[PDB]
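> Below are the structure tokens for one structure; questions will follow.
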Amino acid sequence: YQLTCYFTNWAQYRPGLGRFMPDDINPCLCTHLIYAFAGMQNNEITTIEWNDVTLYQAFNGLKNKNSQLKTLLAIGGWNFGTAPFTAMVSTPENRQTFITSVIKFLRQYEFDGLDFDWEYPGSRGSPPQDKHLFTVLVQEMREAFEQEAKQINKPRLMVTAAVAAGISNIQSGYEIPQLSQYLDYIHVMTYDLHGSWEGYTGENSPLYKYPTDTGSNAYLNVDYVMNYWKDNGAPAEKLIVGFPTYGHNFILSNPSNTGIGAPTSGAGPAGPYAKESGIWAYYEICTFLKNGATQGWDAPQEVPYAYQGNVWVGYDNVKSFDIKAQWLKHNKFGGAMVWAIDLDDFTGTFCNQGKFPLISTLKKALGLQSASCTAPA
Ligand SMILES: COC[C@H]1O[C@@H](O[C@H]2[C@@H](O)[C@@H](NC(C)=O)[C@H](O[C@H]3[C@H](O)[C@H]4N=C(N(C)C)O[C@H]4[C@@H]3CO)O[C@@H]2CO)[C@H](NC(C)=O)[C@H](O)[C@@H]1O
């Protein structure tokens, strides 16, 4: 199995114990590390933070401590939108300009591949032709990577993609069988499945449906989403299950109505470290639990929740990560990806469960505890 972990270049700005840099990553924890995010300018890949080059160096330098570790650079993200992707795929000349720039960039900065995070082809402003043009882009990149590998006599750069979990988004976004042929891995974003936008409490990454999930709501779980991708043409072995080390929080409309599907009035408070409205990092959730919140367990969905006063959070813990890991193995998927390494309790000081408790749970369950960890020759 793969254990693929995303690092974010804005974690560096968090106060005190929240500050997370590339050198805070245990090089032995994950099989793959992915750097979020690169941007785009004039159809070429670019940095987005002032110190990205320094951070790339520290990030890829982790490979000097683990000979088997591979790194990728993710381009895009939710906030990036679609406009630059649409313009880039719109002409073969623009795609060539992009692919050329990517080969140069990855080789220059010592990344082992590119993770596409276009959210998403065919939606959020992206026109219908982008569904097919995305397949074309990925194929051209894969083939360019194959050709480059042989011309310079080095291992081939990887091409992967982070992909939608929403059924409507998948249908308008991806030619699954064709896309699957050229991607090395498919990073399925099986989280953000519920949020305050719905006006009631719901889980971030439930494994199964809740009894009340009717109609299209029955699609809002990890099991349905992974199987949808599989049944519609993606090989299980290339499919990578999404694991969140954060939760979504809510303001309860009634403080003593605290179950799944309880009325909410909006997003819950930003955390004191990550400072993200409606989102708490796992370690931020541990503070909530320490401060007296009542622990809940969503039995049908195999995930925890917690509440105190008018604040409710749906999230994942060691227990739920373990349950999902076992399910993943039973279903013979390629492994797990984690958003994000910097949101796990990396210091170990918040949750008292050891350093990186959530990702460590996956490392153990996926048979990677004895994985080789030695500097390269
Ligand atoms: C809100 O202020 C903090 C900080 O936000 C940065 O934006 C990022 C956050 O909103 C991320 N959310 C969480 C819960 O971490 C968000 O994460 C998305 C990501 O875009 C998607 N891509 C993937 N994978 C697997 C490739 O997974 C998804 C995750 C989880 O939903 O990402 C946005 C950025 O897209 C700000 N940064 C940028 C670059 O906009 C900024 O640093 C801000 O201060």
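Following Swiss-Prot, chain A shows residues 22-398, kept in their order.
Heads up, the Cβ atoms here are built off N, Cα and C, so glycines get one too.
The chitin binding site annotation in Swiss-Prot covers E70, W71, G97, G98, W99, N100, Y141, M210, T211, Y212, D213, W360 and is backed by sequence analysis. Record note (Swiss-Prot) on the mutagenesis of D138 to A: Loss of chitinase activity. No effect on protection against apoptosis or on AKT1 activation. According to Swiss-Prot, the active site, proton donor annotation covers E140.
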> Please give the greatest C-alpha separation between any two of the chitin-binding residues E70, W71, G97, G98, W99, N100, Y141, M210, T211, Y212, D213, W360, in angstrom, as a whole number.
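This binding site's residues have a maximal Cα-Cα distance of 31 Å.
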> Measuring Cα to Cα, how many angstrom lie between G97 (chitin binding site) and the residue listed as 'active site, proton donor'?
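Computed Cα spacing between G97 (chitin binding site) and the residue listed as 'active site, proton donor' is 8 Å.
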> Got a sec? Which of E70, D138, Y141, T211, the recorded positions, have CB under 6 Å of any ligand 1 atom?
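Only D138 meet the Cβ criterion.
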> Could you measure between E140 (active site, proton donor) and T211 (chitin binding site) for me? Cα positions, answer in whole angstrom.
14
> Starting from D138 (mutagenesis position), work out which of the binding-site residues listed here (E70, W99, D213) have their Cα within 10 Å, and give them in sequence order.
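Checking Cα-Cα distances against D138 (mutagenesis position), the binding-site residues within 10 Å turn out to be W99.
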> Let me know the DSSP-derived helix, strand or coil state of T211 (chitin binding site), please.
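Note: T211 (chitin binding site) is coil by DSSP, not helix or strand.
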> Give the three-state DSSP assignment (helix, strand or coil) for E70 (chitin binding site).
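For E70 (chitin binding site) - judged by DSSP and reduced to three states - the answer is coil.
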> Which three-state DSSP class does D138 (mutagenesis position) fall into?
strand
> What's the most sparsely packed of the recorded positions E70, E140, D213, counting other C-beta atoms within 10 A?
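Each of the recorded positions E70, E140, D213 was scored; lowest Cβ tally within 10 Å is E70.
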> For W99 (chitin binding site), write down the residues of its own chain that are at least 6 apart in sequence and whose Cβ falls under 8 Å from its Cβ; none is a fine answer.
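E140 - these are the non-local Cβ neighbours of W99 (chitin binding site), listed in sequence order.
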> Which three-state DSSP class does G97 (chitin binding site) fall into?
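Strand, per DSSP.
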